[PDB]
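S.K.: Below: one structure in structure tokens.
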Amino acid sequence: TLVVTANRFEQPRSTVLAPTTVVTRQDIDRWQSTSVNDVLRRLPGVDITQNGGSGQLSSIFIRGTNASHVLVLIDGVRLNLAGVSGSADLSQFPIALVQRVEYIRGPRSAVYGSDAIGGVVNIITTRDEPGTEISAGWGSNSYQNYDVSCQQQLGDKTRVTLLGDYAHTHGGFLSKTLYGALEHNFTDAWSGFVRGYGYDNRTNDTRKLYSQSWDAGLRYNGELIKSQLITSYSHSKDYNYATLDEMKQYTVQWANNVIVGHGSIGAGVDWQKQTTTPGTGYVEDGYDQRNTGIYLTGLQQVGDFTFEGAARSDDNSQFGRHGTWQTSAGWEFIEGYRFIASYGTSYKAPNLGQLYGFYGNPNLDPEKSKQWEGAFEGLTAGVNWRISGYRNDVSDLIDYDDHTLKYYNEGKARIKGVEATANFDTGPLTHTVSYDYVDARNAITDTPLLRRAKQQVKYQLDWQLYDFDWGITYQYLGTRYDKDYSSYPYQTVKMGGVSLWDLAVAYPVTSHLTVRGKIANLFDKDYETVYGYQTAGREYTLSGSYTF
Ligand SMILES: CCCCCCCCOCCOCCOCCOCCO
Ligand SMILES: CCCCCCCCOCCOCCOCCOCCO
Ligand SMILES: CCCCCCCCOCCOCCOCCOCCO
Ligand SMILES: CCCCCCCCOCCOCCOCCOCCO
Ligand SMILES: CCCCCCCCOCCOCCOCCOCCO
Ligand SMILES: CCCCCCCCOCCOCCOCCOCCO
Ligand SMILES: *SCC1=CC(C)(C)N(O)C1(C)C
Ligand SMILES: [Mg+2]
Ligand SMILES: [Mg+2]
Ligand SMILES: [Mg+2]
Ligand SMILES: [Mg+2]
Ligand SMILES: [Mg+2]
Ligand SMILES: [Mg+2]
Ligand SMILES: [Mg+2]
Ligand SMILES: [Mg+2]
Ligand SMILES: [Mg+2]
């Protein structure tokens, strides 16, 4: 029920007018996900493509938007792995760290700045759940996982969290994760934290990625006033063999929010520096980019109406000043039913390669989105449902000009989509269903954009019988257009749609020991999300956790 992703501070989801999805760790353990993509692919509006199995490059297409038009936050801060390519790829991010996901669709540059065009995915790594745990798993393709985790009180008012994880999967991918946290309450209103973690990955032509992130902050959580001051530093090193991509990202943010009337008003200032090593991302020199943004947010309930807003101004060391804004109005016209209307602008900053690489244009402006969305939400006969339509006009897309061998702002895209979701129970069965239609086109030429499913259906059915907890996952991935690079001029090819099924079980052997089982791709269906790149096939997994 609570989220922080909408305006940075806690609020109930019912008061967030944008469609909103929350995934908890209970969900991730039940689903038996061995990657971040597997979690995300289940959610509304998400279309993930991957050059094969785990560890391989991937892209996230939220609601038809480009790969680079989703904002991935880790504990509220822009994902470091995204900064060199300017495009979020979570294949290397360790699933072991994911305690919660809050995923908000629709624009949100008016709070977060760059990249929040299709939506915002915030991966949270914090848990409140004392104790010690050991866990492990084996599966198909010699998959193997071991994991030790711990959270305990060091006296009154201070807690410590530790975790280590080893994951390995042949064709392949090797991941080692370490994470520690200290949380401290100076009073019941004032809190502080220091966090550090990092991970060492190898992917097979070989890839050796290493990242470490450190975060530190103060929060004030009062009856009316809420405040946060947060510091983050990330250092990544990305070897392909040989080529080295290295980036340091520093972040400081100060936000406040106060409860006023039946809602709130907030403001903050957001500063970001990114330094890259020479040769990073096929750019010759090392670069230092800086961004500052100041934004305002507000929520109010009057009568049957809810109004939500945000507005931001970003000053970028390369393109200068760009402003964004968004509003939503919602009207509960009969109890349990609501009509919601939203408008929002957002942007994407140019990336290092586009700006300074062999074909760079140092004068590029940001890509700009205007979105309109309308929705009906309802609770009918024990069924919670919602249906939205949205229109997204993207312009000044950064395209390569083949005649002058330089990038320019010129492209246009028009995306018209529909999202429909419902959840409900039938006796002991729980159903979670969504449907997405996404008509994403080049607006000059009126031709469909490549790499995106026009349609997806997603169905989750959970139930408990003896003490077995069962979960079935269904996905239809619709027809998709891609290019075939095996032959030049590269031809556009049509990839047929596919139905995919998973089956997962959990059993508490004792009150301390849970054993779990999964068959991913129950019908050994052969398919690609990227033309040429074979996906998994039926895989089996068998795992356990021991708590004390
Ligand atoms: C005191 C400032 C609160 C508003 C900040 C964000 C406003 C963004 O644009 C809204 C203006 O245009 C639409 C007017 O309708 C509702 C305004 O938002 C009310 C916020 O609770
Ligand atoms: C806190 C509230 C923020 C609300 C912002 C409203 C949106 C700004 O639109 C007002 C008009 O916008 C510009 C129109 O004309 C000037 C620009 O056109 C020429 C291009 O440079
Ligand atoms: C207290 C923080 C207020 C931050 C508000 C900035 C709102 C962002 O602008 C709204 C969208 O931008 C539209 C106007 O952009 C053109 C800038 O005009 C500059 C003055 O000529
Ligand atoms: C696109 C949204 C359309 C929503 C239509 C809903 C209109 C009214 O629906 C519910 C009205 O209540 C009727 C339900 O049956 C009454 C149950 O009440 C129990 C005791 O009176
Ligand atoms: C109020 C939620 C809208 C539900 C949409 C389904 C009804 C379709 O009726 C009209 C046909 O729409 C044609 C275009 O379809 C994609 C449009 O998506 C919205 C952007 O305009
Ligand atoms: C869907 C229009 C009817 C009113 C909303 C009912 C709630 C929808 O919840 C079910 C979501 O499940 C799949 C719905 O698929 C059909 C809707 O697609 C329409 C595309 O234009
Ligand atoms: S949960 C981490 C932890 C708690 C305590 C028992 C105090 N420790 O020595 C470690 C650091 C293992
Ligand atoms: Mg091995
Ligand atoms: Mg203090
Ligand atoms: Mg107070
Ligand atoms: Mg403070
Ligand atoms: Mg500073
Ligand atoms: Mg509308
Ligand atoms: Mg010519
Ligand atoms: Mg189809
Ligand atoms: Mg096979």
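Note that chain A is numbered according to Swiss-Prot, with residues 27-197, 216-248, 261-297, 308-614 shown in order.
The header says X-ray crystallography, 2.6 Å.
Using N, Cα and C of the backbone, Cβ positions are placed for all residues, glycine too.
Checked Swiss-Prot, it gives:
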DOMAIN    38-152  domain 'TBDR plug'
MUTAGEN   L28 to P  Inactivates uptake
MUTAGEN   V30 to G or P  Inactivates uptake
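Tell me about the setting of these features in this model.
M.R.: Proximity of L28 (mutagenesis position) to non-local residues of its own chain (separation of 6 or more, Cβ distance below 8 Å) is seen for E36, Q37, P38, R39, given in sequence order.
Just so you know, the Cβ of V30 (mutagenesis position) picks up 16 other Cβ atoms within 10 Å once every protein chain is counted.
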S.K.: Could you give the number of helix, strand and coil residues in the domain 'TBDR plug' (38-152) as assigned by DSSP?
M.R.: 28 helix, 35 strand, 52 coil
S.K.: So, three-state DSSP: helix, strand or coil for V30 (mutagenesis position)?
M.R.: coil
